[PDB]
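A.B. asks: There's a structure below that I have some questions on.
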Amino acid sequence: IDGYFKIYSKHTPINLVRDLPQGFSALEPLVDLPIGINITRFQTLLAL
Amino acid sequence: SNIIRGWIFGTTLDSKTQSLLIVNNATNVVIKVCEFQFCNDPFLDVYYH
Amino acid sequence: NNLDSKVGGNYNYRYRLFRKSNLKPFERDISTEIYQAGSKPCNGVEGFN
Ligand SMILES: *[C@@H]1O[C@H](CO)[C@@H](O[C@@H]2O[C@H](CO)[C@@H](O)[C@H](O)[C@H]2NC(C)=O)[C@H](O)[C@H]1NC(C)=O
Ligand SMILES: *[C@@H]1O[C@H](CO)[C@@H](O[C@@H]2O[C@H](CO)[C@@H](O)[C@H](O)[C@H]2NC(C)=O)[C@H](O)[C@H]1NC(C)=O
């Protein structure tokens, strides 16, 4: 938003079989940083 | 077992404009905003050697 | 003036003169790439308009 990029997160343990689980909770903000860049695309990183 | 590591965000991803890197290791994070040249399918794996 | 001016002109200072759309607040466009004023598509490095 308007000069800033910012991140929120949460963690929980579950035993549901194979899907994004039910219930409720909300994310806390963890950082903000002024990158000023235009954004349109993204990707995710994983290791073998 | 922490297979997931990080993310990449940008507009053109092609060094003609800026783009941003987010990464993680055992605990730490870096964030960096250069005119990165990437590839078709780059990533980070466990570079043990 | 008394520190940034030069008798030969301090032409290190440059600004953007053309853009497709007006920028968003606190945007920073670093691209040196060509702009079109004529209706023809332009490629490489120069063109008429
Ligand atoms: C996580 O990655 C960072 C680098 O991306 C490592 O940080 C460097 O660690 C060494 C040794 O402690 C230092 O000499 C460097 O100055 C550190 N760089 C920075 C930017 O601080 C870090 O050690 C890695 N952690 C693990 C356990 O792999
Ligand atoms: C942010 O970057 C995007 C992607 O380059 C820009 O979207 C393009 O805008 C131009 C002019 O309207 C069009 O030629 C392209 O077709 C658009 N592409 C997409 C994917 O929509 C966008 O204009 C940039 N934002 C700013 C404020 O410069």
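Per Swiss-Prot, chain B residues shown: 98-146, in order.
Yeah, the Cβs are placed from backbone N, Cα and C, and that goes for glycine too.
Okay, so Swiss-Prot annotates it like this:
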type	residues	note
MUTAGEN	B:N121 to Q	Partial loss of biliverdin affinity
VARIANT	B:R102 to I	In strain: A23.1
VARIANT	B:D138 to Y	In strain: Gamma/P.1
VARIANT	B:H146 to Q	In strain: Omicron/XBB.1.5, Omicron/EG.5.1
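For the listed features, I'd like the structural context: burial, neighbours, distances.
C.D. replies: In the three-state DSSP scheme, B:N121 (mutagenesis position) falls into the strand class. In sequence order, B:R102, B:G103 are the residues of the chain that are 6 or more apart from B:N121 (mutagenesis position) and have a CB within less than 8 Å of its CB.
The local packing around B:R102 (variant position), expressed as other Cβ atoms within 10 Å of its Cβ over all shown chains, amounts to 17.
Cβ contacts within 10 Å of B:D138 (variant position), excluding its own Cβ and spanning all protein chains shown: 6.
DSSP classifies B:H146 (variant position) as coil under the three-state reduction.
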A.B. asks: What Cα-Cα separation, expressed in whole Å, is found between B:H146 (variant position) and B:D138 (variant position)?
C.D. replies: 21
A.B. asks: For the variant positions B:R102, B:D138, B:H146, which ones lie near chain A, with a CB less than 8 A from one of its CB atoms?
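C.D. replies: Contact set vs A: B:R102.
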